[PDB]
Each structure stands twice: as structure tokens, then as C-alpha cells.
Amino acid sequence: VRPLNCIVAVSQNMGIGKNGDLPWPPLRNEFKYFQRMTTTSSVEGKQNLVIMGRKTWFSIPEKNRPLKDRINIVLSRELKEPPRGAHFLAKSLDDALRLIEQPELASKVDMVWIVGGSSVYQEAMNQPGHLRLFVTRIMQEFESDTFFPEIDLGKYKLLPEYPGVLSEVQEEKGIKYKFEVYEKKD
Ligand SMILES: NC(=O)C1=CN([C@@H]2O[C@H](COP(=O)(O)OP(=O)(O)OC[C@H]3O[C@@H](n4cnc5c(N)ncnc54)[C@@H](OP(=O)(O)O)[C@@H]3O)[C@@H](O)[C@H]2O)C=CC1
């Protein structure tokens, strides 16, 4: 409910998006890691919470919205009411982060996950204080529209291991990938 955890899958060229969809064919095994990491709270009785941009929200297949068993917040400067299925709408990341720390949500919310928007990731990574980057390195180039911000290695430590994260190279449909975790304290 206070460290911010970004989670992203990125191609070798830092691509995250193409024509409102993913640059690569569906990687169902990588999506399982995304689901497990974002959904698993550390506390029974609390849910994790996901914050996303409006484009990312409408890019999720409808049959999969809201991201089930997570509290879903959508950021939009133009919507007046939350999208159908979304739990909260906020007009800024700052509004979202203030909401999450309200006492009425304390009993309710465990981990906070930033799940995209390029500009949502950008803003999250501008924040002072405790950040983690859960980065899936897709070890291939793909034609891309939208990109992940540079990861400053002076600022983010690459953790040698992280609980519940396997470090071996994975592969699906001939596409190799691996899970990394970065951390910026303070
Ligand atoms: N590989 C990966 O890990 C991921 C890939 N993607 C891909 O990325 C693409 C979508 O991402 P992207 O195009 O960057 O768009 P976003 O999901 O970041 O959505 C952009 C929109 O979200 C709102 N928004 C963003 N930031 C703020 C803010 N600070 N305050 C208020 N509103 C905000 C929109 O508002 P408005 O209604 O005001 O226009 C803005 O136009 C798709 O191709 C998707 O498939 C998405 C997530 C993860």
C-alpha cells in the first residue's frame, strides 16, 4: 500500500506496445507470471491493487476486465466516471496514490502494482521513495509503438534474487525471456 511496484514485459529494443496491443504473439506463460505477481497479496483478507492508464485498460480484452481479485484503478483526464468494471477512476497518479493511503483502504489493500501506460511507468519512476521494477526481459527485438523508460543503474539495484521469482531463462513459442527485479529505496 506504499512501495510502488511497476511490472512490465519489454523487448530488447525496450518496446512494450504496438497498435494498442503487445508487440509479440501472446505469451500465456509470461502472463501467468504477471497474474501471479500482481494478484498474490502477502496478507489474507487484503487485495493487491493495480493502477493503469486508460489505453492499457481498454487494451485488456473485455472478457478479462477488471483484472480479477485485484482492486483496479484507471487514470484518465477525460473520463468522468470509472469505466464499467473498474473500481476507481483518478485524474492523476498523485490522486491515485493519495487515495490508496486513505484509512478506509488500509484494511483493504496490500501491494500496489503499476501495470502500464508508458507515461504511467514514467511518472511512477519519477516518485521519491521506495520503488521496485519487475521487468520481464523478452530476449528478442519486436516492432514497437510505445516503450519503457530507461532504467538508471545508478538509481535501481538489480536484485540477485527476489522471493517467489525464478531466475532461469524461460522460453515459450521459441521466444526466450527471463524475470528481473530492480529496487530503488528511500
Ligand atoms: N508489455 C507490457 O508490459 C505492457 C504493454 N502495454 C501496451 O502499451 C500500450 C498502451 O500504453 P500507452 O499507449 O502508453 O497508454 P496508457 O495505458 O499509459 O494510457 C494513456 C492514457 O492513460 C491516461 N493517463 C496516463 N497517465 C495519466 C496521468 N498521469 N494522469 C491521468 N491520466 C493518465 C490517458 O488519459 P485520457 O483518457 O485522459 O486520454 C492517457 O491518454 C498498448 O499497446 C498496450 O498493449 C500496456 C501495459 C503493459
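Per Swiss-Prot, chain A residues shown: 2-187, in order.
Header says: X-ray crystallography, 1.9 Å.
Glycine is no exception: its Cβ is also placed from the backbone N, Cα and C atoms.
Listed features, source Swiss-Prot:
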DOMAIN    4-185  domain 'DHFR'
BINDING   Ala10, 16-22, 55-57, 77-79, 117-124  NADP(+) binding site
VARIANT   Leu23 to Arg  In a form with an abnormally low affinity for methotrexate
BINDING   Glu31, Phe32, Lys33, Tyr34, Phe35, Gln36, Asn65, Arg71  substrate binding site
VARIANT   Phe32 to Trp  In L-5178-Y cell line; methotrexate-resistant; requires 2 nucleotide substitutions
Local Cβ density at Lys56 (NADP(+) binding site) - other Cβ atoms counted within 10 Å: 17
Cβ under 6 Å from ligand 1: qualifying recorded positions of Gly18, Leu23, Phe35, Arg71, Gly118, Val121: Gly18, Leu23, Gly118, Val121
For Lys33 (substrate binding site), nearby residues of its own chain (Cβ under 8 Å, 6 or more apart in sequence): none
Cα distance (Å, whole number) from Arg71 (substrate binding site) to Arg78 (NADP(+) binding site): 22
Helix, strand or coil at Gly18 (NADP(+) binding site) [DSSP, three-state]: strand
For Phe35 (substrate binding site): DSSP state (helix, strand, coil): helix
Under 8 Å by Cβ from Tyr34 (substrate binding site), counting only residues of that chain that are 6 or more apart: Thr137, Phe180
For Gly118 (NADP(+) binding site), nearby residues of its own chain (Cβ under 8 Å, 6 or more apart in sequence): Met53, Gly54, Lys56, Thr57, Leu76
